Amino acid sequence: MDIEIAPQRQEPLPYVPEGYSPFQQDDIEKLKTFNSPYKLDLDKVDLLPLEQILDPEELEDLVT
Amino acid sequence: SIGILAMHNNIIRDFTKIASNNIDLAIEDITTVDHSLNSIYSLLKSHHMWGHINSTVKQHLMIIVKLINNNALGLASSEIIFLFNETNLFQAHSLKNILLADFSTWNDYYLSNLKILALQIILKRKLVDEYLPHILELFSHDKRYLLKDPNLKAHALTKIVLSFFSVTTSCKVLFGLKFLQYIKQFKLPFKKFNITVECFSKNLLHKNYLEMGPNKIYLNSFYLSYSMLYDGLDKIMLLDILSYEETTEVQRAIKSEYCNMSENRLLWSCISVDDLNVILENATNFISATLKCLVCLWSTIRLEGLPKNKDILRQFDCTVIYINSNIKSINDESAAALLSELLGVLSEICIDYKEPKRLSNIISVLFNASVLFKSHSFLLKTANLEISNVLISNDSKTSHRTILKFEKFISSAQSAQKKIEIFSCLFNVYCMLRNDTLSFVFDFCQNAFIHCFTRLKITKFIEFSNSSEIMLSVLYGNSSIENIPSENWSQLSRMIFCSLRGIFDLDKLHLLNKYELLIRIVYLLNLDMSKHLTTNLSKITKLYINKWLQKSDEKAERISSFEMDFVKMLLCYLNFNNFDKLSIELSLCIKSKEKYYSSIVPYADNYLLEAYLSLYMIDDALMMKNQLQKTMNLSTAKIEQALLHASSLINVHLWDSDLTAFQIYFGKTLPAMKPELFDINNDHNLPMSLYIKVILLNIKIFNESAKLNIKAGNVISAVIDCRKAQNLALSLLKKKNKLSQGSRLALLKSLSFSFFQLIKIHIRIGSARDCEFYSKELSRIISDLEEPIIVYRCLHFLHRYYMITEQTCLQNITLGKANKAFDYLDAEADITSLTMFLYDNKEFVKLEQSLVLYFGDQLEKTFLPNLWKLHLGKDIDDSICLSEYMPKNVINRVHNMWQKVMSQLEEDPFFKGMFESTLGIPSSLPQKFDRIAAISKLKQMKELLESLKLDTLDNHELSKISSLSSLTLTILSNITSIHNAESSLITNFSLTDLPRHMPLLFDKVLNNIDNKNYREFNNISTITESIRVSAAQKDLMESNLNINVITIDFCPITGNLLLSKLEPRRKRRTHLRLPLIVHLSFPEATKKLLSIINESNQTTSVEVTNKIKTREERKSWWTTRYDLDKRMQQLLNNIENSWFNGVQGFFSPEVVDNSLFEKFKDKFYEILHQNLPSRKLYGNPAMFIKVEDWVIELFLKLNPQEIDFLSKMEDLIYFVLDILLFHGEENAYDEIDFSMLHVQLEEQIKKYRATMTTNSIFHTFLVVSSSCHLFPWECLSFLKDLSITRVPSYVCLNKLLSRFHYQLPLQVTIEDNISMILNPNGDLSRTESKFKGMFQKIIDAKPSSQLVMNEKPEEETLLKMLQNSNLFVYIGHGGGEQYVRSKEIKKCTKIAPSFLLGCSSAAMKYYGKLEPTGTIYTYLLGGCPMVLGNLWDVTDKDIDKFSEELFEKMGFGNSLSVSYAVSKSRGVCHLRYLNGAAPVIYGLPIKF
C-alpha cells in the first residue's frame, strides 16, 4: 500500500532578544588575554622665564 | 660574584704588600691591578653597591701613597686620576682637574685627602711653578674646594701649605697669608716651624717675598680670608704689601669701559669693597662688544674673594636679565662665543656663593640661547649644568623637578640623534646620588620613561651609556621593544624585568638582594596570573604578610611603587579568586602598617569591604560603610580614589535591599558631587586607564540596579538594566586599548554576573525562550575562556539551570565539567566555591562542616551558614534573618509548615484516606487526630498563605502557592463550614489563574519594548494584574453566557488532576481534585504519550519516508503506524476509565430540568434515608448533612443504557459517602445495602431520562494548563461530540469575548480579504494538487484576496496578510515560523483567524519548571481570535482528507461552526488518533 508523506522540517527564523549584540571572537580574545599590570599608561617650543629674588708616615695617616 | 670580588681583593692585597717589599716587580705588573681595581669598580657601580666603593678607595688610596714613598711618582699621579675617573661623573686629564674638583656625595669621603695627595706629588716632582696659577686658584676659593670636609686632615694640610711657601720662587706672601690663617682657624701649634710667629709675619714683607708677578690678582682673596679671621690683632695690613699710590689711586681712577680688555679683567686688582658699588651701579645703565666688558667685570669678581654681598647680587640679576633680554640681537658667532663665556663665569659665581635658585636662571638663559640660535652646542651645556647642580645640591627630591626640566630639553633638540644624546646626560648612574633604596630607583626610571624616554621614539634596544644594570632593567621593563638582552643581567635584575613585562623565561653582592623576597613573590604572582592559575596565590600571600609586611618598621624604609602596584594587584587577584579570608588578613595588616602604607589604604579598604560582603559578614560590612562614607569626601578626591570608594558601596546588602535609597545615592547624590564618575563618553578626556575604570563603575551599578529591581517586582526595568550593563561592556571592549589585567578581571566578573542575572530574571517569569538563548551565549564564551574560577562558577550556574529546565543530558554533562573545573582552584582558601561544590554533589553535612572550619570563632558574625540553610529548604528565625533574604525564608516556612501538617494528618487513617479520595469544595450545604486541632492547623495554614506578597514569587512558585492554597480550602470545606465560603472560592479561582496569565503577559510586554531603552545611560505590577485577573472572572460570571468554562490542570504537590468549572448562566462555581493513582499516574501517562508521539513523528520525517521504497517496507511502515495508532487509543482509554470514571458528568453539556430535579432530589434523599446506617439509626432528618445540588445532578447525567453504567454510578456513591464521612457521618460499607442503592437509584434515573427536557449549553471552553496541553482531551468519548475550543487563561478568554461584545459564535465575513499559503517549500506535491483548484477559484471571485503557492513567502508579505485579512489559511510545515520571526507576530494587536494546517503547528517544546512555548501562543499574543493547529506531526493524505471535509462542513446556508465542523471531521482520517486526534482549536469558535 502507498505511503503518506510529510513536509520537510524547517528551521524557524533565529530568535534574538531585542537590540542584543553578541560578543564576537575579537571580543572574547580581549577577555582572555593577560597583559602586564605594570605596563604604564599611554611640538612647539617655548622659552624659559626668569625668577625674581709630608713624611712617609703622615701620608698613611692621611688615608687611614 | 663574591669569589669574583675576593679574587680581585686578593690581587690588590698582593700588590699593596709586595710592592712595598720589592718596588721593581710591582711597577711592571701594575696592569694586573688596574684591571682588578676597574673590574670591581664596574661591578659595584652596576649592582648599586655604593658601600663597597668606599672600602675599595681605601685600598686604592693606600696603593697611591706607597707609590709615593718609593718615588714612583709617575704611576702615583695617573693612579690619582684613575681613582677619580672610576668614581666620579666628571673626568680628569691631569692633577689640575683633581684640584678644582667640586665636592659631591660620590667623592665626599676622599676628595680632600686625594687633593692633599695630589699636592704631595706636585711638590715631590718640583712642579710648583707650573702648577702655581691652579694652586693659587685652589686656595683662593678654599671654602669651596677644600673647606667642606668636616674630618679634614688639618695638620697635614697646613704643613703642605708651609712646604709650598718654602720652595716657591714667587707669591711667597700669599702662601704665608694662608698658613697663618689655617693655624688660627684650626687651633694648631706654631711650633711646627723655632723662629717666632711675629717675626714670621714681618719676614714676608720683603721685596722678593711680596713679589707675585702676574699673580697679584689673587692678593685680595687671600688677604680677606686672612684678616677676617684675625680681626683685632697683630694684623698684617694691606698697606704693608701695597704702597699708598697703588691703593689710593685705585679709588681716584674709578671716579674719573675702564677694564683690561686683553686679560678678561678690570683695570685694577685688589679693588676696595665700597668702591666696587660705584663700579657695579655704573654698569647697570647700559651691541655685542658690550658683552665683552660684562665678562671682564664678573671675571674679576670671582678673582676677588669677596663674601656674598647684596650690591653684587642685585647687579647679578640686572646682568642676566639684560643677557636674556637681548639674545636675539646676537647674530654673529663671535658674540655667541662671548655669551657662552659670560654665562660660564656667572654660573661659577653661584657655586661659590651657594645660590642654587640664581643658578637655575643661568640654566634658563643657556636654554633660551640654544633655542633661538638653534645650537645643539648650547643645549648640551644647558643639560650638563643642570646635572652639575644635581650632584652639588645632593637632593633626591630636587631630582623630580630636574626630570621635568629635562623633558623640555629633549623636546627642543634639533634632531632624533640629538634627542638621545641629551637623554644620556640624565639617564646616568651618578644621578642616583649613592641612594640604596628600591623606591628611588623606580621613581627615577619610571619618571624618566614617561616624561623623557617616550620623546626619543626608538624602536631598537639602546644600551644607554654610563647607566647601571638596575636602571636598564626598570627602564626597559616599561618599554614594549621586543629584543632586549636581559640574559646578560643578574637574575634579580631579570626577575624585575620579567615582572615589569608580561614574559617569564626563567649573586650575594647586589642591591636587589635586600629585596629578594619581594622581587620573587611579585614574579611568582605575575607568573600565576599569566598561566591563569592560583597554585602559589595562597603561599605568597601569607609569605608577603609574615616575612615582609610585618617587618615594615624593622626595615624602616619608604615603600617603592614596585611594591605598591604589587599590593594593588595581589588584593585584586585575591578578590577575583574569592580568597576572602586572606583578603581580610592582608587588608587589615596594611591598615595597621599605616606609617608606611598609608597611600595604599584606600585600596585596602575597598577590598576589605568586598571581602566581608563575599563572606556575608554584613555586620562588619555595614560598620565599614558608615565609617568610609563620613571620613572621605568626593569633591577633593582624585578620580581614582573616588572610583574605588564608590565601587565598594554598590553591593545590595549595604542598602538593606532598599531600591529607592540606592537610586537616590548613585542617581542623584553621587552625580551631583562627582559627575565624571558617570562620564561614559569621556567628555573630560580621562586617561584610557581611568576611562575604562569609569565605564566599569557604571556597569557594576547597572548590574546591581537589576538585583534590587527584580527583588522589588520591577522585572521590566531589571531586564533593561542588565541590557544596559552588557551594552557598556561591549563599548568597553571595542575601545582600542590593551586591556589591563585589573580591568580584565573586573570585567570578567561583571560580564558573567550580567549573564547570571539575565537568566535568573527570565527563570522568575518562566520565559524558557530567553533563558535558552542567554544560556547558549554564556555557554559559548566559557568555551574559549581559561579563568578557572569564572569557568567553574558558570558551569555550576548552568548545572542549576539544566535542573530547572530538566535537560538531564546536559545536566549530567555540566555536572562532570564543573567537578573537573573545581580541581583547578584552592578549595581551602575559597569557601564560597567549596560550598557550591559540596552542594552540587549532595554532601550537605560536609558543606556545613567546612563552614565551621573556615570561620571558626568568627561564625557568629556571618550569615553564610544561615544562607545555606535557606538554600537547603530550612526556614530560620525571623529575628536573625537578613531582611533581604526574608522572602525566601517565608516561602520555605510555608512549605515546611505544610509538610509537617500534612505529615501529622496522614498518620491518622481518616485524613490518609481523604487525600486519596475525590474531593469537591462546594460539596455540602452549611493515631486519632483531633478535629478542632485539624481545623485550626488548616485555618492557620490558610492565613499564612494569604500573608505573603505575590510580587516576590517566581511564576513556578506562584503556581505551587496557588495549588497549595486551593488544596487547603478543599480539605477545610470538607471538614467544616469556613467563614465566607463563596468569596474564598472566587479568589482562589483567580489565584490559580495568575500563574497562567503572568507568563503570557510578560512575553507580550517584553517583545514590544522600545529598543532605545537599552542604549540610554512600561513597568508592570502583580498588583494591577491581580485586579485584572479577578475582574476577568467577575466579567465572565456576569456575561450570563450559556457556556461551560472548564479548566484542566495538574497539581505538582499531590499529583492530582484538578478540574474547575464555571457556569455564567447558572452562576455557579465548582472544583474537584482527582487522586489519579489498570493504573497510571499523570507523569506516567505523559511518558507514554510522548513515547508514542516521538515514534510517530520520526516515522513522518522525510529522512525515513525517503529511504522506504520496496513493497515489503511499505508494510513495515504501515504496521508500525497501525500499532502507534492503537497504542494511543488504549492510552486515551486508560485515562478515560481511571481518572474520570464517575465524574465524566462534570463535562456533560446537559442542563437539568429544574422542575424534575427537585422531584429527583426528594427521591434521592429518600433512598439515602432508608439505606444509610447513620440515617437509619441516629439523629433525625433535620440533622442530616445536605449534599449540594451539582453533586445530585451527576446522577441524572448518567446513562443507564450505557454498558458500564453501574461502575460509574458506584463511584458517585463513594463520592457522596465521602462527602458525608468527612463532615462527620460514618457509614460502614459493611452495613450499607448497596443492592437497594443500585436498584432504587437506577430506577429513579431512568424515570428522569424518559421525561427530561433536552436543553444544553452552547459551547465549552477548556482552560488547558500548559502542562496538560499535549493531551488530546477533545478525543475522550465524553468530549468527542462537544463544541470545544481551548484557552490559556480566564484573562485571555475574557479579553477575547470583551473584544467581540460577548457574541458567540464569532461571525466572520468570507466574501473578501482572504489570505492563503499552499505548499511553500514544494515538498507537498500531492497536497498542492488537491487544493490548487479551489484556492485560485476563490481569489478570482474574492476581491483583495491573495495566494502564495510553491513559493517561499517573504516576512513582510504575510505580516500584512495576518493583519489585513478576514481569514488566513496555511498548508505546509509548522505555522510558518521559518518565514516570519516570533517577534513580529507578537508585535501585532489584531490578526485574522488562522488555519495552521501542517505538522506540529500546535505543538510545544517543554522546558521543565519553566513555561513551554509554541507558535500557538505566538498567534494568540498577536491578536488572533481563533487559531487551529496540529498537536504533532501528521501525514498528508489523512490530513488533507480532514482539511477538505473541514472546509466543506464549514462553508468555506446553515453551515457548521469551526468547533462542530472539526469534531465531525475527525472521522474521515484512516488513522483516527495518530492523525485525527492531532487538530486542535484555541480561542473563540467562529462561523462564516
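First residue shown is number 1, and so on along the chain.
Cβ from N, Cα, C; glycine included.
Among the mutagenesis entries in Swiss-Prot is A:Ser21 to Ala (Swiss-Prot position 277), noted as: Affects phosphorylation and the interaction with ESP1. What Swiss-Prot says about the mutagenesis result for A:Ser36 to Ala (Swiss-Prot position 292) is this: Affects phosphorylation and the interaction with ESP1.
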Report the member of A:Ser21, A:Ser36 (the mutagenesis positions) whose C-beta atom has the most other C-beta atoms within 10 angstroms. A:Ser36
For A:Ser21 (mutagenesis position), just give me the three-state DSSP call. coil
Round to a whole number and give the Cα-to-Cα distance in Å for the pair A:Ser36 (mutagenesis position) and A:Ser21 (mutagenesis position). 29
From A:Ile53 to A:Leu54, where 46 residues lack coordinates, the CA-CA distance in Å: 47
Euclidean Cα distance (Å) for gap endpoints A:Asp43 and A:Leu42, 7 residues missing: 17
